[PDB]
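Contents: one structure, followed by commentary.
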Amino acid sequence: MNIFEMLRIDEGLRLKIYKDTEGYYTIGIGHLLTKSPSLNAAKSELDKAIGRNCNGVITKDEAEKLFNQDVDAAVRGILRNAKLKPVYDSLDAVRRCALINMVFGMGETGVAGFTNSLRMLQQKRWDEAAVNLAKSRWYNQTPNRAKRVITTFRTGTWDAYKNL
């Protein structure tokens, strides 16, 4: 289990423009196109992103390409972020995957906002951090994926995905 298989499991794979849990227009593996209702705004974003006329339909290769870029951007964002970096550096490899997961789905800005949780993880206070993390809109909105991420944080194993 690596970060790519973990996220494929959590975001799923779709070849056509779709709406995410939050109403937003998405494609492939969790790739947010636009937080705006125009499906026509989304097809545009899409074409811009693939560099061709697609409609709302892309190939698997296209989605993986998107995926590779997104994971890369997530890691680089973490390493550039003053809040994120020290937590990342302090952690073991599995748990570092759990933070990439969060960042990829909620953005750099969102995760950095989890101040107290970040401080607990940095302090290696696993059970506490897991309890604090569950106290969010994020967990309440998508409980099964949030619980999977949170268990990864709590334990340091890929148990939640072993499922799977």
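When the header is checked for method, it gives X-ray crystallography, 2.0 Å.
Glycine is treated like the rest: Cβ placed from N, Cα and C.
Here Swiss-Prot flags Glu11 (among others) as active site, proton donor/acceptor, drawing on experimental evidence. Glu11 (mutagenesis position) carries a helical DSSP state (H, G or I). Proximity of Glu11 (mutagenesis position) to non-local residues of its own chain (separation of 6 or more, Cβ distance below 8 Å) is seen for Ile29, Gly30, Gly105, given in sequence order.
Every protein chain considered, the tally of other Cβ atoms within 10 Å of the Cβ of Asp20 (mutagenesis position) stands at 18. The active site, proton donor/acceptor annotation in Swiss-Prot covers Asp20 (among others).
In this structure, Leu32 (substrate binding site) is part of a beta strand by DSSP. Taking Cβ-Cβ distances under 8 Å and a sequence gap of 6 or more within the same chain, the neighbours of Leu32 (substrate binding site) are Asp20, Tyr24, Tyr25, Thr26. What Swiss-Prot records for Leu32, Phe104, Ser117, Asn132 is substrate binding site.
Swiss-Prot gives this note for the published mutagenesis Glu11 to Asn: Loss of 84% of enzymatic activity.
Record note (Swiss-Prot) on the mutagenesis of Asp20 to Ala, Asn, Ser or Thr: Complete loss of enzymatic activity.
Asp20 (mutagenesis position) carries neither a helix nor a strand DSSP state and counts as coil. Listed in Swiss-Prot is the mutagenesis experiment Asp20 to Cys, annotated as follows: Nearly no effet on specific enzymatic activity.
In Swiss-Prot, the entry for mutagenesis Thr26 to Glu states: Complete loss of activity at neutral pH; covalently bound substrate. The structure shown retains the original residue. Around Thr26 (mutagenesis position), taking its Cβ as the centre, 20 other Cβ atoms fall within 10 Å, counting all chains. Classification of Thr26 (mutagenesis position) by DSSP places it within a strand.
For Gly30 (mutagenesis position), the count of additional Cβ atoms within 10 Å of its Cβ stands at 21 [all protein chains shown]. According to Swiss-Prot, the experimentally introduced change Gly30 to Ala is described as follows: Almost complete loss of enzymatic activity.
Swiss-Prot gives this note for the published mutagenesis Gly30 to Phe: Almost complete loss of enzymatic activity. The enzyme is destabilized by 1.5 kcal/mol.
As a published mutagenesis entry, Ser117 to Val appears in Swiss-Prot alongside the note: 50-fold decrease in enzymatic activity. For the recorded site, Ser117 (mutagenesis position), the DSSP three-state label reads helix. Sequence-distant contacts of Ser117 (mutagenesis position), defined by Cβ-Cβ distance under 8 angstroms and a gap of at least six in the same chain, are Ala129, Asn132, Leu133.
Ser117 to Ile appears in Swiss-Prot as a published mutagenesis result, with the remark: 500-fold decrease in enzymatic activity.
In the three-state DSSP scheme, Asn132 (mutagenesis position) falls into the helix class. While the structure shown retains the original residue, Swiss-Prot records the mutagenesis experiment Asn132 to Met or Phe with this note: 2-fold decrease in enzymatic activity.
In Swiss-Prot, a mutagenesis experiment is listed as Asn132 to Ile, annotated with the note 5-fold decrease in enzymatic activity. Taking all protein chains in view, 19 other C-beta atoms sit within 10 angstroms of the C-beta of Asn132 (mutagenesis position).
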Within 10 Å of the Cβ of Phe104 (substrate binding site), how many other Cβ atoms are there?
26
In the three-state scheme derived from DSSP, which category covers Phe104 (substrate binding site)?
helix
